[PDB]
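A short worksheet on the structure shown next.
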Amino acid sequence: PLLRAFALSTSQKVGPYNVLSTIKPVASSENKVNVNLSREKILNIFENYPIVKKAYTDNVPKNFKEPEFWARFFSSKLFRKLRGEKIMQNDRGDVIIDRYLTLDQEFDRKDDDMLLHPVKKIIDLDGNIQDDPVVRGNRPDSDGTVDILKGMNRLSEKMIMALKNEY
Amino acid sequence: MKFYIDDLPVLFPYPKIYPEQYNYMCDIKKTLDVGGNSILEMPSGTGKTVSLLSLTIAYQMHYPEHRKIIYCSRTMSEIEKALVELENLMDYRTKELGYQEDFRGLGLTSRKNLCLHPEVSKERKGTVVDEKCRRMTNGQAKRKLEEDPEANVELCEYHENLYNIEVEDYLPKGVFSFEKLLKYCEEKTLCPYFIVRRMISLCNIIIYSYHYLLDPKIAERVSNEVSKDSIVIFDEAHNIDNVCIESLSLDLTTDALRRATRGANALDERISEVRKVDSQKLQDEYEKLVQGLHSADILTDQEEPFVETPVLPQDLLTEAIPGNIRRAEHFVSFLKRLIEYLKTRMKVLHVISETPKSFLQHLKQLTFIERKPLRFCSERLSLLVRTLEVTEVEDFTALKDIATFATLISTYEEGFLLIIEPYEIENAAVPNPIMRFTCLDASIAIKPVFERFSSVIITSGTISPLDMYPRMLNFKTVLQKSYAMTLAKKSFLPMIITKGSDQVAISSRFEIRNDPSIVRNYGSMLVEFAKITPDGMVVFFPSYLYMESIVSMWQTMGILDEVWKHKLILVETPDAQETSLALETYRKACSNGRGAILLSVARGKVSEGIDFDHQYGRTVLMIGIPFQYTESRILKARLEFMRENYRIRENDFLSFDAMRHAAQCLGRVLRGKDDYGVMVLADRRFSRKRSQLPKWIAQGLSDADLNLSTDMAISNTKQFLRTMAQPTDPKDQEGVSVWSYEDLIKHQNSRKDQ
Amino acid sequence: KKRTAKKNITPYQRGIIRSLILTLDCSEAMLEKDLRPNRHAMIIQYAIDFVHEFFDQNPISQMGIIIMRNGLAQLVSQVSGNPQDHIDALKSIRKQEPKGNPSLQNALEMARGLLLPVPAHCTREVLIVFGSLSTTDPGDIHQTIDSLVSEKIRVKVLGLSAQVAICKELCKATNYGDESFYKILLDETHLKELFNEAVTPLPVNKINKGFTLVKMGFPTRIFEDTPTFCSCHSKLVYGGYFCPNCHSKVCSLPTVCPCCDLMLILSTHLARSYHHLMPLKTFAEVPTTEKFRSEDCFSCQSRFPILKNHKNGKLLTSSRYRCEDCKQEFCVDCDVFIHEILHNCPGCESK
Ligand code: SF4
Ligand SMILES: [Zn+2]
Ligand SMILES: [Zn+2]
Ligand SMILES: [Zn+2]
Ligand SMILES: [Zn+2]
């Protein structure tokens, strides 16, 4: 029983969820060295987002990702994810940052593609809207930020699916 | 249960009952006894669907006359809601009775949500899918295939298996909800669409959306076999008038006009090439015009009809030749003149609105083209295309747009009104003139059904006041009754949060813009609620642009970070597919641990049919009160018609509409009486409208709960949530408000027979 | 105006042996200000009280304590039958402060692992004192719930000021469907009585399950003092017990023999059980004007009976709440005392 107890106390994966997210939102202050849960937070990032893990790995032999890597990461990612399109301002999203940006774009795209179920016909808003008729309405209810909304949707659904995974 | 209504066995599927349901049954039966309409507001807190279906099924299956039932829920979502519930009722009825069913009842929506052909249904836009199924199984491509066996013609073959076995007989016996129908007809490889569509002649009770009833462009196949006498039920009828109007209005944009120009050029090419190849058939069709309206193949068309008849169903149509239009080249020239006149009138400087008669005379002035030939343009174009047996329609979409416009503006009068807005002021001073055309009188679209059917019902969990509808729709009623939520407990907390913490009156009325006082106030409200309510919360902004700006600059502040820290956010976005996906994830999160917030638009698709049960909704909000005149003056024109034709002033009608949508939003958060949930509002103006609300909402909204600040609001709702959480189940006070199995109703009201 | 239980309708079976694994909640939520110090301090205090009580009334069971910090379930007391260990563990915790989010799933899985060794006749249980309004699971939960109900593990949880759907599902699921075990509180006193009612064994209507004879033996106290010597903690202890069969000393306990591993008890534990099995019929409150009985107490001798016609005072009631089978009176204090502390009904004993 001591062995069983120990083993269970060991292999105890923390949840994804908050800390996973938070690693992009709830983590905007400590611009110093290795912040809180440094290794823990970065691994939460890696499981949370492949792109940053890949970029950091690619930038091991040169360009240290400790201070300068994370400094440029602030600009690049924390503009890419999270808040609005920085577009202008500090466009430090360079080299690996920009490359991974380009990647992650279509990457999240293909992920979203990999997400589409044929939802059970109670909720099927798609078949619900307009796909009964062929009608002529009006519509009257300005780009950007729609991407923000898709971002939060995509984050949440990725989280939940990483949990339906039954890993 | 199996009680009686002094003649009617009622196989109500539940052991329990509700009192309001019993009153509902009594009164709806009383209606069906004597031909009337008798709108009935039954709060959605109960089960209106169960009562409706149970009583009506029992009536139809007990008396020998009213053999058919028509049920028109607003959207296919509620279509399948009624369907699944009806299926469960049917199973219960058989179970209690054995087998005395012989019953069929079918849903009916459209191809896009039914076509099972893999490649065909892979398409997105519903019109395209319709066209594809038409070509793949038409009266003509079949001939091309059979006479000429070749790779050119393929087929769903589902239509073929139908042709083999289904059109001799029917589906086995069930009231197939779309889940069941799709599964079965996938197994037996059928085409569900044509199945139900042909089946209409046999279903005991039919459920289809409003459009199929009022949209004349698809309400064509109404085969008086369907009723001729039937009992007809409008569920969720508070949004009727807008369905009529949207079924009769029409839009025009110069770009579509140029599209029509291109289509006309393609038409010239097609007519040239075919008359080079074959014109004798064209002259034969000339003769078939000269004999009459060509109903023999302009109407006796199992698969043909191309351009629908946007005019009312053939009532306002003549049958002679369209005179000179008999010549196809003549017709193309007519459309050329029409489109050019439309273009030049489109280049008009500023806003201008005209009666259809005035515009008609003006066209006559510029080009003497008469009304009578003009009316026939729709079927003329359609059957001309059939004679052309074209390979595609996309080139002719604008052509059919213009045909519809011509037919409408040439047919009706003194109820409609044109308007030519040269731009969109929200991005004013740009090239975008729109030839907006719309109706004003809602009664026009309805009038045929109230003419046709005798016994009709109107029902919603929200209708108020119960007199605006007789006014607008101009129809006679008998029983205009409202039902009160007899509850042994509070069960929900309407509030009016007029003042935030700053004790400042708030709304969305000021602009569609920012005013950081208002923004910060709302954000505080939202976040404290997100802290306090358990899983599941909704909000209903008054308009989409409003939400876009508000949330954008909420994200500007840190406000969204906190609600992120507590619950999930799931926004509402214009594309329907992503919306459905977000909504289902919202449900999945609510029933899971993490609480989740869905924020949508009151006018939007979400409020229309989606339901919010116990878990999925606790605390709706109404950020602001929904109003429309943000945008242009089409409402102004319709309201002008309203004031002149009905003794109704502007703000009266506007408030009425706003409270209509508010009540429709609010009612969603309850399903049974076990459910519960806060229903806050937020605006200064709400306080005076307390009487506009539906009764059962008003009762719970005591006087002391008016213009509360956010802080006292949070206090009260905290106390509520705690109190409701208690298992307050005396089960003897529930003998008052549940009328238990077979007895308390029997005893109580069999004595109340006084 | 009375607040009484109408009748007890499982006075035939209970789980006498138990292995209850209380799981606290030490997570950022428990730091709000609704209960006097906080949620957390009051919680742990009452937890100590409940530990004492439960190990009294069920003195043959075990218990283990589990926290939920930072989304992790960290065992703070092995499943053991000595109250003092758990008491000390809770003492230690109370000086430590919560963090992270409550990971209900992890705690559940840790429990299910923990209760495996418990034998078939012993009965399992968990008692989630869930305080927050969310969880944070690293896996499917319904998977775990299904595994649970597969392992015959009843669960009762005491939510704080809300109702969480998943917890309601959890209680409804494991307890053979019959939902009564998700009671949540609305006041501190309600909380005290919540723990109190958690103390007793738990019947609903037991499915016909295996009922099994269990080997055990009783010890005999020892005499010598200087010969202090212990075989369960390897110390010098001035005198203890002897396993009748293993025949080795064991420091004072109802513990299991650490040599031949058979349960040890005296009897008084069995006496507590007897008290729980077959309780009394709830004492009836005599009719106000129809009693015409003796004007005293019976078990005690109280002078609180009536007042004989006093407008509203006599119209109130007649403090004569009298038990059924012996049909003798008893003042309110005596009836409360009998039905709470000592369950031999005074008169019903005597005949
Ligand atoms: S009804 Fe048949 S042919 Fe038509 S779209 Fe559906 S599956 Fe294809
Ligand atoms: Zn010892
Ligand atoms: Zn021993
Ligand atoms: Zn006494
Ligand atoms: Zn007695």
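If you check the header, you will see the structure was determined by electron microscopy, 9.2 Å.
Just so you know, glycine gets a Cβ as well, placed from its N, Cα and C.
The annotation domain 'Helicase ATP-binding' is assigned in Swiss-Prot to B:7-285 on the grounds of sequence analysis.
In the three-state DSSP reading, B:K48 (mutagenesis position) counts as helix. Swiss-Prot lists B:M42, B:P43, B:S44, B:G45, B:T46, B:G47, B:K48, B:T49 with the feature ATP binding site, giving sequence analysis as the kind of evidence.
Within the same chain, the residues at least 6 positions away from B:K48 (mutagenesis position) whose Cβ sits under 8 Å from its Cβ are B:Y24, B:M42, B:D235, B:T459, B:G461, listed in sequence order. Listed in Swiss-Prot is the mutagenesis experiment B:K48 to R or A, annotated as follows: Loss of ATPase and DNA helicase activities but not ssDNA-binding or ATP-binding, impaired removal of pyrimidine dimers. Loss of RNA:DNA helicase. Extremely UV-sensitive.
B:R111 (mutagenesis position): 25 other CB atoms within 10 A of its CB, across all protein chains. While the structure shown retains the original residue, Swiss-Prot records the mutagenesis experiment B:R111 to H with this note: Intermediate level of UV-sensitivity.
Listed in sequence order, B:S121, B:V129, B:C133, B:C156, B:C191, B:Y193 are the same-chain residues at least 6 apart in sequence whose CB falls under 8 Å from the CB of B:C115 (mutagenesis position). Quoted from Swiss-Prot, the note attached to the mutagenesis of B:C115 to S states: Extremely UV-sensitive.
According to Swiss-Prot, the [4Fe-4S] cluster binding site annotation covers B:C115, B:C133, B:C156, B:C191. Annotation note: B:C191 ([4Fe-4S] cluster binding site) sits in a coil segment as assigned by DSSP. Around B:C191 ([4Fe-4S] cluster binding site), taking its Cβ as the centre, 25 other Cβ atoms fall within 10 Å, counting all chains.
For the mutagenesis result B:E236 to K, the note given in Swiss-Prot is In rad3-1; abnormal sensitivity to UV irradiation, defective excision of damaged DNA bases. Proximity of B:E236 (mutagenesis position) to non-local residues of its own chain (separation of 6 or more, Cβ distance below 8 Å) is seen for B:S73, B:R74, B:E78, B:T459, B:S460, B:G461, given in sequence order.
Recorded in Swiss-Prot as a mutagenesis result, B:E236 to Q carries the remark: Loss of 5'-3' helicase activity of TFIIH, transcription still occurs, has no effect on DNA translocase activity.
In Swiss-Prot, a published mutagenesis experiment is listed as B:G461 to R, annotated In rad3-2; abnormal sensitivity to UV irradiation, defective excision of damaged DNA bases. Neighbours of B:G461 (mutagenesis position), defined as other CB atoms within 10 A of its CB across all chains, total 24.
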Other than B:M42, B:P43, B:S44, B:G45, B:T46, B:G47, B:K48, B:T49, which residues of the chain come within 8 Å of the ATP site, judged by Cβ distance to the Cβ centroid of those residues?
B:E20, B:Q21, B:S51, B:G461
Cα distance (Å, whole number) from B:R111 (mutagenesis position) to B:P43 (ATP binding site):
33
Quick one: of the binding-site residues B:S44, B:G45, B:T46, B:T49, which has its CA closest to the CA of B:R111 (mutagenesis position)?
B:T49
So if I measure Cβ to Cβ from B:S44 (ATP binding site) and keep only same-chain residues at least 6 apart in sequence, which ones fall under 8 Å?
B:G461, B:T462, B:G667, B:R668, B:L670, B:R671
Candidates near ligand 1 among the binding-site residues B:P43, B:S44, B:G45, B:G47, B:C133, B:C156, judged by a Cβ under 6 angstroms:
B:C133, B:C156
Tally every other Cβ atom lying within 10 Å of the Cβ atom of B:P43 (ATP binding site).
21
Could you name the residues, excluding B:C115, B:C133, B:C156, B:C191, of the same chain that surround the [4Fe-4S] cluster site, i.e. Cβ within 8 Å of the Cβ centre of those residues, in sequence order?
B:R111, B:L114, B:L116, B:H117, B:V120, B:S121, B:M136, B:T137, B:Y158, B:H159, B:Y193, B:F194
Cβ contacts of B:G47 (ATP binding site) (under 8 Å, same chain, 6 or more positions away):
B:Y18, B:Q21, B:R671, B:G672
